Amino acid sequence: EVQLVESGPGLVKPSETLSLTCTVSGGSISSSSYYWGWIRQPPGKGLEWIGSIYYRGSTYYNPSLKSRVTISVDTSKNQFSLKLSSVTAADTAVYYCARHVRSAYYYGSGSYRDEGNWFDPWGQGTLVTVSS
Amino acid sequence: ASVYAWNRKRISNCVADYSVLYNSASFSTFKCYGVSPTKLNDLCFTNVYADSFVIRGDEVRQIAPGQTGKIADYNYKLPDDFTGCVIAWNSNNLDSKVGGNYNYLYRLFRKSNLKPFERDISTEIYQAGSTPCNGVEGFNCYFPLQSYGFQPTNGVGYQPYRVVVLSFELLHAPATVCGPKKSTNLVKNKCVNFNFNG
Amino acid sequence: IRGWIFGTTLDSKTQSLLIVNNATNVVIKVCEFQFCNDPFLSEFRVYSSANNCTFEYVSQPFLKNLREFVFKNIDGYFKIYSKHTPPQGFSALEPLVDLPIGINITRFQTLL
Amino acid sequence: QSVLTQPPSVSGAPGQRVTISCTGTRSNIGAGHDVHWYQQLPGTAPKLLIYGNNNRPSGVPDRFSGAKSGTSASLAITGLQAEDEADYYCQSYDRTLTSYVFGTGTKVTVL
Ligand SMILES: *[C@@H]1O[C@H](CO)[C@@H](O)[C@H](O)[C@H]1NC(C)=O
Ligand SMILES: *[C@@H]1O[C@H](CO)[C@@H](O)[C@H](O)[C@H]1NC(C)=O
């Protein structure tokens, strides 16, 4: 009942700004402790965490990409936007957005584990290529 | 009132009839510990306290002497030596609402357990993670639990229930809360046994 | 002569009786009123506090003119005896009310 | 650095015991915040298989177990079945990078 959908341009030139949009259903980005994150998967490699945003507008980004990644929310449309500046061909990859249900597993310690571990639901993903 | 901030009312110096309510057969839960519930308004107490709040059906079993769980540890606690009564009835028709009724909150965090029946007076924030919060509710430092989501199409465990806990205080004071004086008709010109109000 | 102030400490620390004659009605409380060095009584500066307050009652006025009263505490029931006679002579004092208060009265500073 | 290390593939015949290792650093698998395991088809939403080193979410067969020690972790599949042909990822929070780092992942095939 949870749905995520990534949208954006398939080709972007290096140094430009990439804007991806995640439209979701089954939850609201306004719920207490709920989170919305962005994760990347480079060609034939593992998943790589990019960033996260909270119902309260708090947000984190991967330190090596912190200055170039930006995540924003639109509660009215239940959407999350990710902007990446000074892109390079190294950023080519499949991007996924994901839902984080309030805190952690609430049953078991009372969600007293930062964020449990991660999320569960996933979107279809969008492939973004950076080349000139 | 919501369960975290339940409403206590003192009652004294009045006439009460319990068997209208206890025999009304209108409540889903009516359990009396200590005193017999069956038509025992033949007693007089100093004060009578009525604590009203709202929970869900799944949690009704937790509002009882020496019970443990979210509500009991964090919202409303009763002592094991409870000489009183608990009444509760399903209020889905009165406390639910289309699109949900989110007016009832419950406390989800506390350093300790609740010392027999207290309520959400001091309603601060508590650290639920590693280091100081120092402000705005955030990472490893948040609010207690949310609202209750009392939609009318909920499961019974998730439906609103109204709860009233009656406690009977008998201190070293003139007791004034008694119930009825079952008078009878009088007769004349015949040897009878009489009871002329005392 | 309008009423009295019965209590142990006559402050917010303990409940006390402000038996008053409010000149349209008689007003009685058992609330925790605070002390007044000399509460005057057309203004009233006796009811300094109503620290929480637990009981209030009103009634008809009592009404050259000799009023006699007896105030007794007995087993927590506080009784009151009275009469009104138009001070040499003899009479008797009928009861008016018992109040099941249950408080410790050791000072009864009259109101003025 | 950014990735937990797993062997890129692990295999066995149906009914065998197949284990997947997961090599981290002091900041994640070592002194971090416990390692979880994932099991989902490539490109599709993962599903939590093991939480908190050794907990199982409901729906995960009891034959999946996790273990951690020091800076290394393992997943044990105790009786490899045809359903166990998937990718498996480990994951853990890295306190030094302050990021949640997934493993590079292991594909199992029931030969
Ligand atoms: C006492 O009398 C005054 C005016 O005579 C009136 O305003 C007030 O309501 C009365 N009762 C009180 C003060 O309890
Ligand atoms: C009044 O004082 C006596 C002295 O022992 C005490 O026993 C009694 O309980 C007191 N009354 C009240 C109402 O506290």
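Shown for chain C, in order and in Swiss-Prot numbering: 101-141, 155-176, 187-209, 217-242.
Quick reminder: no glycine exception, Cβ is built from N, Cα and C everywhere.
According to Swiss-Prot:
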MUTAGEN   C:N121 to Q  Partial loss of biliverdin affinity
MUTAGEN   C:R190 to K  Partial loss of biliverdin affinity
MUTAGEN   C:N234 to Q  Increased resistance to neutralizing antibodies
VARIANT   C:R102 to I  In strain: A23.1
VARIANT   C:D138 to Y  In strain: Gamma/P.1
VARIANT   C:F157 to L  In strain: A23.1, Omicron/BA.2.75
VARIANT   C:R190 to S  In strain: Gamma/P.1
VARIANT   C:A222 to V  In strain: 20A.EU1
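Taking the features listed in Swiss-Prot, we show where each one sits on the structure.
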residue : record               : CB count, 10 Å
C:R102  : variant position     : 15
C:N121  : mutagenesis position : 17
C:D138  : variant position     : 8
C:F157  : variant position     : 13
C:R190  : mutagenesis position : 11
C:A222  : variant position     : 7
C:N234  : mutagenesis position : 14
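Considering only the recorded positions C:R102, C:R190, C:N234, the residue whose Cα is spatially closest to the Cα of C:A222 (variant position) is C:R190. In this structure, the C-alpha atom of C:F157 (variant position) lies 11 angstrom from that of C:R102 (variant position). Ligand 2 lies under 6 Å from the Cβ of C:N234, out of the recorded positions C:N121, C:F157, C:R190, C:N234. For the pair C:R102 (variant position) and C:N234 (mutagenesis position), the Cα-Cα distance reads 22 Å. Take the Cα of C:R190 (mutagenesis position) and measure to each of the recorded positions C:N121, C:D138, C:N234: the nearest one is C:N121. In three-state terms derived from DSSP, C:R190 (mutagenesis position) belongs to an extended strand segment. Following the DSSP three-state reduction, the secondary structure of C:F157 (variant position) is coil. The DSSP secondary structure for C:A222 (variant position) is coil. Cα to Cα, C:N234 (mutagenesis position) and C:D138 (variant position) are separated by 22 Å. A separation of roughly 18 Å, to the nearest angstrom, links the Cα atoms of C:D138 (variant position) and C:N121 (mutagenesis position). DSSP gives C:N121 (mutagenesis position) a strand state.
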